[PDB]
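A short write-up of the structure that comes next.
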Number of protein chains: 4
Amino acid sequence: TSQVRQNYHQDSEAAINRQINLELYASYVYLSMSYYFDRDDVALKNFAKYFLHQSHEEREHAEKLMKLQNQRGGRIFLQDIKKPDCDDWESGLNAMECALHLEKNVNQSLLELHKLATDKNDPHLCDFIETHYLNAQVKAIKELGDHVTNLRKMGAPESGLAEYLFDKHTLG
Amino acid sequence: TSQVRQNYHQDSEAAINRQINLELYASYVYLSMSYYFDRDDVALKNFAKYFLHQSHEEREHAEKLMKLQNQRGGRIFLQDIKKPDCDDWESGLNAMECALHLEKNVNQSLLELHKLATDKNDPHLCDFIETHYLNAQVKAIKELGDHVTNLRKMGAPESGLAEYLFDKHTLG
Amino acid sequence: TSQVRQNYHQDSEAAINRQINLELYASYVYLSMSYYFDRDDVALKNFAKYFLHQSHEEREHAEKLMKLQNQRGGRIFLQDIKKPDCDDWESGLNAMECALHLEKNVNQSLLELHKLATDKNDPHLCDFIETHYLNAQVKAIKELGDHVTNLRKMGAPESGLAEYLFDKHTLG
Amino acid sequence: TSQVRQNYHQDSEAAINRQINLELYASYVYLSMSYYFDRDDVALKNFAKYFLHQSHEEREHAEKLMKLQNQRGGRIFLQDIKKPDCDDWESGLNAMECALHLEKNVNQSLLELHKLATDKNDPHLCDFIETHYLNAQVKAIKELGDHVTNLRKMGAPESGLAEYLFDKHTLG
Ligand SMILES: [Mg+2]
Ligand SMILES: [Mg+2]
Ligand SMILES: [Mg+2]
Ligand SMILES: [Mg+2]
Ligand SMILES: [Mg+2]
Ligand SMILES: [Mg+2]
Ligand SMILES: [Mg+2]
Ligand SMILES: [Mg+2]
Ligand SMILES: [Mg+2]
Ligand SMILES: [Mg+2]
Ligand SMILES: [Mg+2]
Ligand SMILES: [Mg+2]
Ligand SMILES: [Mg+2]
Ligand SMILES: [Mg+2]
Ligand SMILES: [Mg+2]
Ligand SMILES: [Mg+2]
Ligand SMILES: [Mg+2]
Ligand SMILES: [Mg+2]
Ligand SMILES: [Mg+2]
Ligand SMILES: [Mg+2]
Ligand SMILES: [Mg+2]
Ligand SMILES: [Mg+2]
Ligand SMILES: [Mg+2]
Ligand SMILES: [Mg+2]
Ligand SMILES: [Mg+2]
Ligand SMILES: [Mg+2]
Ligand SMILES: [Mg+2]
Ligand SMILES: [Mg+2]
Ligand SMILES: [Mg+2]
């Protein structure tokens, strides 16, 4: 048993490992989305940049959880990072909707993680989740919601013009 | 025979002269396209600027091949530069599609040139083509492909609005 | 078929997708190694920093291959990123030896990729591999070899002092 | 009763006074450790500096709790600050191990304090503990764990060389 470990339940340790995998998975989804918009037959460079940045952010979220695992004296256990559900993301709007769904899924995982930390009376872990993750998710979800709304109102995905102009004005 | 010449096949020499002509021809095509968009009844100033820059770049590509010819001890032999196939380029989209076709043609000529250089075991010439031309063509072809895609998705050439907005957002 | 595609064999396309997966896998291995040295019972902070940087570099290598795939008009197809072979990397020396083995494996994959590109007479792809990958691998392999040598000569892995001092002088 | 007091249980008030004493006690332990390494027959100047800084930090932690007591309308009640358990700390490693034990003890007191604040439904006090103390303890405990690990691996306390080099490379 680790010399630093204190008030850190084995269940929380495992949950943090699961969250690490989910963060890496989200990174992979955004990476895939990014390069979809880099295709010569899609060619929306700011969608590509937007999702690539989101991908790098998710890798940062994973790293911070790996740091936390070690901080508390838990042991990191990695699993395969699953390929994203889709190869062809269809359109700017569809990618945004998939991103919204991903972020809400990640948020639900974090809320379950927080419930466990609360159940195990781990206020350090509760504070960690709240501080670094919960509002970050709420902000990300609000942003994607805003984006989906604008694309829909502008006439996407039918209007190729709409996705083009959104790429320039919102993501540019 | 030139005091500098070494491992430079007469076939490669002739192929380099042919490539020089093709580069000058591409310069001429882009020059013609440029001023088409400068017409008062077309009036897309950023299309005009975009193609003029492309025209100057092609002249640079020709000059570098003339430099190479002399570097290797070959002798430059120039031919007439043919006028472009078209006087009226129709629309922004059509010009972009013609540019894409030109660049793919130039690329095929360069790949044939590379095949010959390989056949004649001329690694200096192979490296020259690879370094200065091959990725330049791949980048140019990708860019034009991206442009054609956006114009099509935006509704060109029917939508005069589409070509106008593309002129401002992508080429501006 | 892609409007930009030219001289790009389907076999090369698939090989590039396989290489993308391998680059992401290498990123994952280095990420795992990094946090191993961040454990309170290992606690070599410069080993951790060194491998984390290597991990980020591998993600850059993957992204550039995804860019290339689109540049040539191929289509990206992602697969699961396998977890690294090891959870516990044992020691600084052992991690370095595993890194050396990984880089030599990645190098062999790149040489096979180059052989295919040569077989299919794709000089753009040959140049791409040579320019961005081949010397990078040779440099990485030489560096890891140097590191393994120093750690061995210093008395690792038995000498805890040796790994400590190497962490400070070579990786610091 | 204080004009500012609101939702502040008498039990929490007393617990905060106990925590103030513990913070001052920790300050005293680190002060004693510091000057042990300043002895002419120990003479590790960076161990001395490291612990002196830790001592000043603990005094800051005590002051912030005294501030909090007044903020909430509680009344500060001070008790004797007990001398540290040891006069002679034996070695760099032993001092680090004693520091680790102290910080884990202080952490347990803070977790008990948080449990009480939770029991009394005092979210301001919960947030105060989480914000200013809980992660600070986790970080301190991780650091000391790392230090103990390195000293052990380097051969301390038998190796006088090990403590000397650690003093220079880690604490310098
Ligand atoms: Mg998992
Ligand atoms: Mg984000
Ligand atoms: Mg995340
Ligand atoms: Mg599957
Ligand atoms: Mg999806
Ligand atoms: Mg709370
Ligand atoms: Mg909080
Ligand atoms: Mg916050
Ligand atoms: Mg504007
Ligand atoms: Mg000719
Ligand atoms: Mg050009
Ligand atoms: Mg040219
Ligand atoms: Mg004629
Ligand atoms: Mg034409
Ligand atoms: Mg190059
Ligand atoms: Mg507009
Ligand atoms: Mg694969
Ligand atoms: Mg590297
Ligand atoms: Mg690599
Ligand atoms: Mg497996
Ligand atoms: Mg391995
Ligand atoms: Mg090079
Ligand atoms: Mg007391
Ligand atoms: Mg401290
Ligand atoms: Mg304290
Ligand atoms: Mg006493
Ligand atoms: Mg003690
Ligand atoms: Mg905090
Ligand atoms: Mg030194």
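Numbering, chain A: per Swiss-Prot, residues 6-177 in sequence.
Determined by X-ray crystallography, 1.9 Å, according to the entry header.
For all residues, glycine too, the Cβ spot is worked out from N, Cα and C.
When Cβ atoms from all protein chains are considered, those within 10 Å of A:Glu28 (mutagenesis position) total 25, not counting its own. A:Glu28 (mutagenesis position) falls within a helix when secondary structure is assigned with DSSP. Look at Swiss-Prot and you will find A:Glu28, A:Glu63, A:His66 tagged as Fe cation 1 binding site, backed by experimental evidence.
Positions annotated as Fe cation 2 binding site by Swiss-Prot: A:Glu63, A:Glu108, A:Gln142. According to its DSSP assignment, A:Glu108 (mutagenesis position) is helical. Cβ neighbour count for A:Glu108 (mutagenesis position) (all protein chains, 10 Å cutoff from its Cβ): 23.
Listed in sequence order, A:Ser114 are the same-chain residues at least 6 apart in sequence whose CB falls under 8 Å from the CB of A:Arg23 (mutagenesis position). Quoted from Swiss-Prot, the note on mutagenesis experiment A:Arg23 to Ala is: Abrogates interaction with NCOA4. Fails to localize to punctate lysosomal structures.
According to Swiss-Prot, the experimentally introduced change A:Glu28 to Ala is described as follows: Reduces iron binding and oxidation rate; when associated with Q-87.
Taking a C-beta cut-off of under 8 Å and a sequence gap of six or more, A:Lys87 (mutagenesis position) has these contacts in its own chain: A:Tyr30, A:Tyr33. Annotation of the published mutagenesis A:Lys87 to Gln in Swiss-Prot: Reduces iron binding and oxidation rate; when associated with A-28. No effect on iron binding but the oxidation rate is severely reduced; when associated with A-108; the original residue is retained in the structure shown.
Listed in Swiss-Prot as a mutagenesis experiment, A:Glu108 to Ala is described as follows: No effect on iron binding but the oxidation rate is severely reduced; when associated with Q-87.
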Inset, instruction - Take the C-alpha atoms of A:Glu63 (Fe cation 1 binding site) and A:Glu28 (mutagenesis position) and report the distance between them in angstrom, rounded. - result: 6
Legend entry - Listed recorded positions A:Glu28, A:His66, A:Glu108, filtered to Cα within 10 Å of A:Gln142 (Fe cation 2 binding site): A:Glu108
Legend entry - Which same-chain residues, if any, lie at least 6 apart from A:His66 (Fe cation 1 binding site) yet have Cβ under 8 Å of it: A:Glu28, A:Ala31, A:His137, A:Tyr138, A:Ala141
Legend entry - recorded positions near ligand 1 among A:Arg23, A:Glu28, A:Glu63, A:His66, A:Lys87, A:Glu108 (Cβ under 6 Å): A:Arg23
Inset, instruction - Run through the Cβ atoms and count how many others sit within 10 Å of the one on A:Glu63 (Fe cation 1 binding site). - result: 24
Inset, instruction - Could you name the residues, excluding A:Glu28, A:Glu63, A:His66, of the same chain that surround the Fe cation 1 site, i.e. Cβ within 8 Å of the Cβ centre of those residues, in sequence order? - result: A:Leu27, A:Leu29, A:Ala31, A:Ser32, A:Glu62, A:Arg64, A:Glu65, A:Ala67, A:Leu70, A:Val111
Inset, instruction - Determine which residues of the same chain, besides A:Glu63, A:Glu108, A:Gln142, have their CB within 8 A of the center of the CB atoms at the recorded Fe cation 2 site, and list them by sequence. - result: A:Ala31, A:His66, A:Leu107, A:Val111, A:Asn112, A:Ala141, A:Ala145, A:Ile146
Inset, instruction - For A:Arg23 (mutagenesis position), just give me the three-state DSSP call. - result: helix
